[PDB]
Number of protein chains: 2
Amino acid sequence: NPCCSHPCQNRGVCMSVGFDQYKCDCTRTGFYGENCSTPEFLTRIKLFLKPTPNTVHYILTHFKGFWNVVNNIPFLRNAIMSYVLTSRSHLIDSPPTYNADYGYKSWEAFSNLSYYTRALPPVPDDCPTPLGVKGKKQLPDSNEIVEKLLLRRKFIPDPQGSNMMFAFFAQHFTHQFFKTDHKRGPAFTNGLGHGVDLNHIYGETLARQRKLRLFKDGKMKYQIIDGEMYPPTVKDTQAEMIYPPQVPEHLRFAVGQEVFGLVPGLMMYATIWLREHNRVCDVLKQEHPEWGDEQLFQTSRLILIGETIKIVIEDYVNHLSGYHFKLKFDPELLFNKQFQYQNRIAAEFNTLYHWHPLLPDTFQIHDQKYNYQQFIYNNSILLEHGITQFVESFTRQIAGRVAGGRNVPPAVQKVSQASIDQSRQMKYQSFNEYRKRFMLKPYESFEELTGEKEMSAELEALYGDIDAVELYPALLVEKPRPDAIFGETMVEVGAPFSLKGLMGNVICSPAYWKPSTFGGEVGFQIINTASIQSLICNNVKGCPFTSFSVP
Amino acid sequence: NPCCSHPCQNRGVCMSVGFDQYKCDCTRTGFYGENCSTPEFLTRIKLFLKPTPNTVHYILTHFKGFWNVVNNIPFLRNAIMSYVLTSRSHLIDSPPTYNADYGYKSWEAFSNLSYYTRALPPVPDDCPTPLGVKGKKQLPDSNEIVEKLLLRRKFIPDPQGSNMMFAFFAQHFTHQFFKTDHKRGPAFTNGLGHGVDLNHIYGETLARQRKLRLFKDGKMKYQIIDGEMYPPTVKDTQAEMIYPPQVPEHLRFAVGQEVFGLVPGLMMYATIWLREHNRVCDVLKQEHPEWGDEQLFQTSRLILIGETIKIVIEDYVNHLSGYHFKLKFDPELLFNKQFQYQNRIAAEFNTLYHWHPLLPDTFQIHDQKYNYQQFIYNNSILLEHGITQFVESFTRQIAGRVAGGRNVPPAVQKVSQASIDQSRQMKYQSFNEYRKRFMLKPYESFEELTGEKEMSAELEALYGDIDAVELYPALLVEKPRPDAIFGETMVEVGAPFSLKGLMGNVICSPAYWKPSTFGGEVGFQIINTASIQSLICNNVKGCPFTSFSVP
Ligand code: COH
Ligand code: COH
Ligand SMILES: *[C@@H]1O[C@H](CO)[C@@H](O[C@@H]2O[C@H](CO)[C@@H](O[C@H]3O[C@H](CO)[C@@H](O)[C@H](O)[C@@H]3O)[C@H](O)[C@H]2NC(C)=O)[C@H](O)[C@H]1NC(C)=O
Ligand SMILES: *[C@@H]1O[C@H](CO)[C@@H](O[C@@H]2O[C@H](CO)[C@@H](O[C@H]3O[C@H](CO)[C@@H](O)[C@H](O)[C@@H]3O)[C@H](O)[C@H]2NC(C)=O)[C@H](O)[C@H]1NC(C)=O
Ligand SMILES: CS(=O)(=O)c1ccc(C2=C(c3ccccc3)C(=O)OC2)cc1
Ligand SMILES: CS(=O)(=O)c1ccc(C2=C(c3ccccc3)C(=O)OC2)cc1
Ligand SMILES: *[C@@H]1O[C@H](CO)[C@@H](O)[C@H](O)[C@H]1NC(C)=O
Ligand SMILES: *[C@@H]1O[C@H](CO)[C@@H](O)[C@H](O)[C@H]1NC(C)=O
Ligand SMILES: [N+]
Ligand SMILES: [N+]
């Protein structure tokens, strides 16, 4: 298969012609030639005028006094934010194309919603090396890579100050569209909404939704424990959950996502978001005393979806970015632009989002340290301390640095190995190939990748060629941007996936984005003034301070 | 419910505020005021410069010599065709909004692909009259409407000269996205692909597809009978079909759509499209002797999807329009525009497509006549005359006129009645309510609606108020345009659905629409040269002349 060497550059589509020849389709790539590497004239100019992503990142993270002005000049802030959205989202094909089973466009790959889609097609099955033509005939031992490049010896804190409120928000949030179906394999998902539908609160299916609902006032079922509201149980709802056998029945809280019984941190946000839904229900009932349970529930869900995107853009990502420019959630920025209001979750999006280095060695709640064995599946901890205590504690506890390597906790070691194994199982192309896919210069050496000599020597001993290095391992050991949590590649591959998935939501389309969709101005206002702090303020006893960084 | 009166105009969203108050959301309607009825300044200009549709239709169906010049100026033909697509598609909300159970925006309505969507929301439940406020407490008798207004008394031929080739094409073509799930109700569909995915050839599910495929050279199973290719049997494939018990085993042909055994006219196109598929497999095997079965199959399917859309626009719809202007299938026309590559079939789209007056009183094949008694479920006729004779006979047989009322054959009388009942059951708004939804002046008198005296008289007896007339009845009794097949409403409501459905397909998106997607330039050329004539010519013995109009 001549396409094994990935001959086609700049998004050129490779296709075999006979047994010994290929043909690059350069249509609308900006280039021409056998391999789509000769630039057209406007491409030459653009490339010449295009500053490096790291130059852009410098400018965005410096000159604070300059961005102060920009931030308070609506026309400017809007124009910039609008550009940020369109430029980044352009790197994601929409509607989607390839998946794990198709390196060529096909109706099965487009239409079958059970697959994660793919940004780059899989490596053909009959290739000399598992990645194409580079590297040894066999790939390095996954456990070896994990042990020599990923495993944590000494905890490395996030220089950006990310706390456990951020870490668990990331886990909780992404697991509504990262829902791998291992019954079928790593290439499949149970998140058929492929985005922010809040199925992790309300359930994936109507059947599960109906189990969780109270069908009174539009609300969700709940328990009252020590004066405060918590989710209902498996027993009361009949909504199944993943709990080991030791968990007593009355401690098996039922929420949208089956897996959120895993850690108390997830069950916290489950509790907080459950509280938020029922709160919005009270609000809406006042606005619409003539409304029944159904419209109250449905409108509340739409409001909470908006809240989610609002918070994720203006608190979650703003924190990650480290920008002085204030990011903005505003569907109006795109109403004059070409933009697809749909999304399909990429398998690589899932892979790069395995930020398990965030995890600490122990969890500190109030005056007590819990190890992993103590902390996993322990809902008594949640009741023992209550949500307020949790917020206050997690806000103070630092999270780990993702990029830079050697910062994955031993407890979640095998998970990190699984992340590698499943990449290979789904035939991922190389790190350098994904770099090129998102308009990044490929790394020419290991030393250039890590910015150091120790891990780069291990990499060289493992892989041989820099073009054989795999996506997930490279992402975690990539040289961090100055005092950053991520390296360049995590950002330039991540931001497009994130922003597309957020703005490519139905509620952001002009037909939906108007006050009547959310039951008037009052409801519409809940979205547009939402924040991580006010979410905690309105739903956590005492209204404690919180943010995604430690004070 | 105060919104029963449908107070909000010009796409304004009506919303209850309290028990006896309402509020219109005039967001981006171009209007303001309590009822969104006062035009904004730019709207004033647009409103006064827009020519009536009948003016536009006159201009498009006259000045023949001028259009033949326009047609041969790529710059002009493109510009025109582009505006046609964008303008007509701006009338369809995308992503979709309402369905039969939700007259307000909700996540259940958007996300649930089992519903038909709705261009207008369902009339609320507790309203004064079924339509809202207008009309009597009870709608007139269904059968009585059918008999006094819709039932044929003497066959009325289509002025534009449409034939059975056209009639069965419409039935065959539209039955891939009109698959009402009557096991659940008229509001639900089985075509979850919601558009032109050719499931009526390949089967809706992978399970069914696998039964129909040969898994050799990407081809579909088939028989050779009398030296010609026919679809395989239920026996040979295990693919269930709707056949009555009388039908012998060997005449139980199995194709994608379970119901196409219903008439020989449908099985005709099934056979032709089946031959086209395996023909393209042959063409692609010569271009790619290295390709395997799976890719040969998938790529052929993508090609046939291209062929269908090509023919529907440039042959099928071009015929229907009677436009001197030569419509063009060219996805590149929209790469500059705001356009959403996605679709959701509207129940109203389904309703208005019940062109059952197209049907003759008898079916003439060669030198024989068959009535509905002996024509239905009789594939023996198909094998008796062969496909070639079928095309020769259908090409020459005139179809009935759809507008003007009183042209439904007694055989499908019940069906016509089923249309009205299922409409009421789904809480459709009035005919005049839909005219306003598609920017038409509502008819003020029954006479203006029918342009005659006897039927309008009959209508005023049944309904009383012109605002009480239902969608389906009016569409078929409406005054046709000059020597036209339809009235203006059918067109100005039909076209937006048609074009959105066609151009919203994935393959029209810029990532798919390139030669590599279709196997190269040869494969790509098959799409861009397709016509109803060449489909017949390539897959039917003797290459008989054919067309959607009688000689
Ligand atoms: C982004 C934040 C984030 C955090 C904070 C987080 C924190 C935690 C944590 C303790 C707090 C524990 C015990 C786990 C344990 C796991 N993680 Co996460 N993980 C997170 C993102 C991921 C993602 C992404 C996946 C892939 C999920 C999937 O469905 O494939 C993952 C998968 C898992 C799996 C499934 C293993 C597999 O083979 O797929 C386990 C077990 N987990 N993780
Ligand atoms: C546009 C062309 C067209 C033609 C030529 C056509 C010609 C014929 C014909 C003889 C030639 C017969 C016996 C039928 C008989 C039927 N038609 Co059509 N119909 C057509 C468009 C429709 C559409 C559209 C529907 C709605 C189908 C759905 O799935 O909801 C329809 C539904 C039906 C149903 C559904 C049954 C029910 O809802 O109770 C029957 C029976 N049929 N029709
Ligand atoms: C999306 O693609 C999925 C994977 O290709 C597909 O799942 C596959 O479905 C087939 C047929 O339904 C299964 O085949 C099995 O089915 C019966 C079981 O009784 C047997 O007769 C077969 O021989 C075979 O055992 C596959 O097992 C299944 N594969 C996986 C990984 O789940 C989905 O159906 C596709 N989605 C849609 C909507 O079509
Ligand atoms: C899309 O909307 C459909 C209409 O609401 C919905 O179909 C409905 O699905 C539920 C299952 O959640 C069915 O429930 C029936 O069966 C259970 C079995 O225990 C009973 O408890 C229920 O009382 C009820 O009898 C509904 O009957 C069914 N309705 C129809 C008209 O088919 C789909 O499930 C929705 N799709 C998705 C993906 O959620
Ligand atoms: C580590 S950094 O260089 O400070 C940095 C961090 C985040 C971003 C940004 C992301 C992003 C979000 C999720 C994953 C990856 C990136 C985004 O959508 O906008 C900016 C940009 C830069
Ligand atoms: C009856 S007529 O006035 O000659 C006429 C016929 C067809 C059209 C046209 C339709 C159409 C197709 C199916 C249903 C309804 C409209 C279209 O998509 O473009 C033109 C426009 C006008
Ligand atoms: C769960 O937490 C409680 C404290 O609230 C503790 O007593 C118990 O030991 C924990 N469970 C395990 C298995 O350590
Ligand atoms: C079916 O057609 C054949 C001729 O092709 C005819 O002899 C037969 O009677 C028809 N069936 C019915 C039920 O009329
Ligand atoms: N650093
Ligand atoms: N006429």
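In order, the residues displayed for chain B correspond to 19-569 in Swiss-Prot numbering, which applies throughout.
Positions of Cβ are set from backbone N, Cα and C atoms, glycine also.
Under the DSSP three-state reduction, B:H193 (mutagenesis position) is assigned to coil, being neither helix nor strand. Residues or ranges marked as active site, proton acceptor by Swiss-Prot on the basis of sequence analysis: B:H193.
Annotation comment: Swiss-Prot describes B:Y371 as active site, for cyclooxygenase activity, evidence class similarity to another entry. The Cβ of B:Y371 (mutagenesis position) lies under 8 Å from the Cβ of B:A188, B:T192, B:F196, B:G512, each on the same chain and at least six residues away in sequence.
A sphere of 10 angstroms centred on the C-beta of B:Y341 (substrate binding site) encloses 16 other C-beta atoms. The substrate binding site feature in Swiss-Prot is assigned to B:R106, B:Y341.
For B:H374, the entry in Swiss-Prot reads heme b binding site, with the evidence type sequence analysis. B:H374 (heme b binding site) is surrounded by 21 other CB atoms, counting those within 10 A of its CB over all protein chains shown.
Among the sequence features in Swiss-Prot, the mutagenesis site B:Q189 to V is noted as follows: Impairs two-electron hydroperoxide reduction. The Cβ of B:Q189 (mutagenesis position) lies under 8 Å from the Cβ of B:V281, B:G283, B:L284, each of these being in the same chain and 6 or more residues away along the sequence.
Experimental mutagenesis at this site is recorded by Swiss-Prot as B:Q189 to R, annotated: Impairs two-electron hydroperoxide reduction and cyclooxygenase activity.
One mutagenesis experiment named in Swiss-Prot is B:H193 to A, and its note says Reduces two-electron hydroperoxide reduction and cyclooxygenase activity. Catalyzes predominantly one-electron hydroperoxide reduction.
Here Swiss-Prot describes B:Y371 to A as a published mutagenesis experiment; the accompanying note says: Decreased protein stability. Increased decrease of protein stability; when associated with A-516.
Reduced to three states, the DSSP call for B:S516 (mutagenesis position) is helix. Sequence-distant neighbours of B:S516 (mutagenesis position) (same chain, 6+ residues apart, CB-CB distance under 8 A): B:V330, B:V335. Swiss-Prot gives this note for the published mutagenesis B:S516 to A: No effect on protein stability. Increased decrease of protein stability; when associated with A-371.
Recorded in Swiss-Prot as a mutagenesis result, B:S516 to T carries the remark: Decreased enzyme activity with arachidonic acid. Loss of cyclooxygenase activity; when associated with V-519.
Recorded in Swiss-Prot as a mutagenesis result, B:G519 to V carries the remark: Loss of cyclooxygenase activity. Loss of cyclooxygenase activity; when associated with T-516. In the structure as shown, the Cβ atom of B:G519 (mutagenesis position) sits within 10 Å of 23 other Cβ atoms.
According to Swiss-Prot, the experimentally introduced change B:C526 to S is described as follows: Prevents activation by nitric oxid (NO). In the three-state DSSP scheme, B:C526 (mutagenesis position) is classed as helix.
Its Cβ placed at the centre, B:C555 (mutagenesis position) has 15 other Cβ atoms within 10 Å. DSSP assigns B:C555 (mutagenesis position) to a helix. Per Swiss-Prot, mutagenesis B:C555 to S is noted as: Abolishes enzyme activity.
What Swiss-Prot notes for the published mutagenesis of B:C561 to S is this: Does not affect activation by nitric oxid (NO). Counting only same-chain residues at least 6 apart in sequence, those with a Cβ under 8 Å from the Cβ of B:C561 (mutagenesis position) are B:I554, B:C555. The DSSP secondary structure for B:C561 (mutagenesis position) is coil.
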B:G519 (mutagenesis position) and B:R106 (substrate binding site), Cα-Cα, nearest whole angstrom: 11
For B:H374 (heme b binding site), the three-state class that DSSP assigns: helix
Cα-Cα distance linking B:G519 (mutagenesis position) and B:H193 (mutagenesis position), given in Å to the nearest integer: 13
All-chain count of other Cβ atoms within 10 Å of B:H193 (mutagenesis position): 19
Which listed residue (B:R106, B:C526) has most other Cβ within 10 Å, given these are recorded positions: B:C526
Candidate recorded positions B:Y341, B:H374, B:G519, pick with smallest Cα gap to B:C526 (mutagenesis position): B:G519
Inter-residue Cα distance where the pair is B:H374 (heme b binding site) and B:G519 (mutagenesis position), in Å: 21
Mapped DSSP class for B:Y341 (substrate binding site), helix or strand or coil: coil
Inter-residue C-alpha distance, B:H374 (heme b binding site) and B:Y341 (substrate binding site) (nearest angstrom): 23
Reduced DSSP assignment, B:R106 (substrate binding site): helix
